[PDB]
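K.L.:
Can you read through this structure? Questions will come right after.
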Amino acid sequence: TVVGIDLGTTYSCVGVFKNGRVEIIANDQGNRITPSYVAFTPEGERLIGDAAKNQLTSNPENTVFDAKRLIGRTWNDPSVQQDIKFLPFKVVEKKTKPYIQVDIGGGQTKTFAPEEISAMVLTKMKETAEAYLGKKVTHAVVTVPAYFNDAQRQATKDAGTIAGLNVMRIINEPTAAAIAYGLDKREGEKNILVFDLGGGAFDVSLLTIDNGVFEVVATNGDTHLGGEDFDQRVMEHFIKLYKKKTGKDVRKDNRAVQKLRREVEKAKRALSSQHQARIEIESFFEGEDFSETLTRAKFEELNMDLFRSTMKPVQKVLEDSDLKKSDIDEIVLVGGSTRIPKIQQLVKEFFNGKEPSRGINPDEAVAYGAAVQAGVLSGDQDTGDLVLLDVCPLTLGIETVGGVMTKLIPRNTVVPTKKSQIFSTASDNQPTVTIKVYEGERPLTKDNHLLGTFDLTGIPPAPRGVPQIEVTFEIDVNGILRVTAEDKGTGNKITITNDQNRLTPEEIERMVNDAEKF
Ligand SMILES: Nc1ncnc2c1ncn2[C@@H]1O[C@H](COP(=O)(O)OP(=O)(O)O)[C@@H](O)[C@H]1O
């Protein structure tokens, strides 16, 4: 039986379609969502979910969370380096990637790829489903933010593979929410705007939905904007206030910083229904206490630039779809951070007073849609009609002379899709031709994101310009690129090497074996 898993920055959620309805499956503590946390105790036990989150403040250096903020990224990504300040666990460079180092007991250190931490969370979600169903689960539909790039998508698929899941399909979070909203609606064509603000990533998608046919027309997002940033703004405010008032810098005391996290998260949630919240920490730093009152006004002020920046993707989507505000028929809010009154206010005011769709739990709707998609793809006949057209989030291009982004596949193209181009050599007997592929909307490649460097190898000896090598760039239904090459000369095997350094089957097998030790 195939399940849907929403693998989220702060929480994850698992659903199954069975007997004609979605069940959101409760974990072994009775909770319909599970924290995306993993911890290693001094005694050598591994904890996942609620139990891991519960001991953050007593064992901060060996409690891992927010792995989705690191997954599929390089070490020098500014989103990685900015986030290190607020994470209690050591982040070390390895394979040009941010790895996570922890103590597993007896002095002993272990280093993990972000994929391996996310695999442990997926395994706990799988086990939650297996307990409910009373049998093994080997197949799943797993979520990603719509604006996740090629590397982030592949790394999430690899986490699935490490967790013993055949990932049937990667689904974009707002698309999943749209399915939850729109399955079995027979209203004819409606324009639906999904505003998806979770713990770590932000997406906006505009879909048409018409009697079981769903199409993403335009999407735009920010993969490093979410609830964790709102917390960290408030945390930094108090870390600096403490140093100003006392002289003492607490940024290296991990217990101090993560006790502040715990209190800030609590206060933030309270401030969605109250106007003031009390922050209290006993033995915050060097045996001293910390008490501060946080008003809703101050919380809003500390985050207002980030809140107002959520309108940037909304306008980008309206521009790309050539629609006006008045053409939007329904606004669907998902992600837990859409509970923030100021966020609701900003969206409502942007659409001239339009109220959001009712009956949608912003914590669960993404998993609900993923579970529907799993059931449909399995061959269920008691599911609602579902035909889905989804898109690539980023323009792919190739670097040409002058550091120029030459466009190959535009953003918002329905996937799967492909494009071919003929390449040749610049020098006599040249054996290798290198192609650099970028992701982004800027005219120069230095302002876009490098996807990969691909080498066409084994070009047979000939005079410059004579070889004719057709290279095909295909984005599959998961949004992941595959590059292949064929010799179109008159009367050779052309192999492509790349610098992406994906996890190999050998490496994955080692990671599966290492996870079995706990
Ligand atoms: N009532 C609330 N007020 C403010 N923020 C909330 C509220 N409920 C949940 N959140 C935030 O939403 C995020 C949780 O989003 P959710 O969709 O449940 O999981 P994920 O963050 O993994 O997407 C967290 O950052 C959390 O602080």
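Residue numbering in chain A adheres to Swiss-Prot, whereby the residues present occupy positions 29-519, 522-548 in order.
Quick check of the header: X-ray crystallography, 1.7 Å.
Cβ coordinates are placed from backbone N, Cα and C, and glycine is handled just like the others.
Copied straight from Swiss-Prot:
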type: MUTAGEN; residues: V461 to F; note: Impaired substrate-binding
type: MUTAGEN; residues: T518 to A; note: Abolishes AMPylation
type: MUTAGEN; residues: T525 to A; note: Does not affect AMPylation
type: MUTAGEN; residues: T527 to A; note: Does not affect AMPylation
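Set these features in their place in the structure for me.
P.N.:
Within 10 Å of the C-beta of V461 (mutagenesis position) there are 19 other C-beta atoms, taking all protein chains into account.
Taking a C-beta cut-off of under 8 angstroms and a sequence separation of 6 or more, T518 (mutagenesis position) has no same-chain neighbours.
Around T525 (mutagenesis position), a 10 Å sphere centred on its CB holds 10 further CB atoms from the protein chains shown.
The Cβ neighbour count for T527 (mutagenesis position), using a 10 Å radius over every protein chain in view, is 12. The secondary structure of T527 (mutagenesis position), as reduced to three states from DSSP, is extended strand.
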K.L.:
Between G519 and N522 the chain has a hole of 2 residues; just give the Cα distance across it in whole angstrom, please.
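P.N.:
Distance between the Cα of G519 and the Cα of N522: 9 Å.
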K.L.:
Specify the secondary structure state of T518 (mutagenesis position) as given by DSSP, simplified to three classes.
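P.N.:
Reduced to three states, the DSSP call for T518 (mutagenesis position) is coil.
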K.L.:
For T525 (mutagenesis position) and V461 (mutagenesis position), determine the Cα separation and express it in whole Å.
P.N.:
11
K.L.:
Where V461 (mutagenesis position) and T527 (mutagenesis position) are concerned, what is their Cα separation in Å, rounded?
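P.N.:
Taking the Cα atoms only, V461 (mutagenesis position) lies 11 Å from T527 (mutagenesis position).
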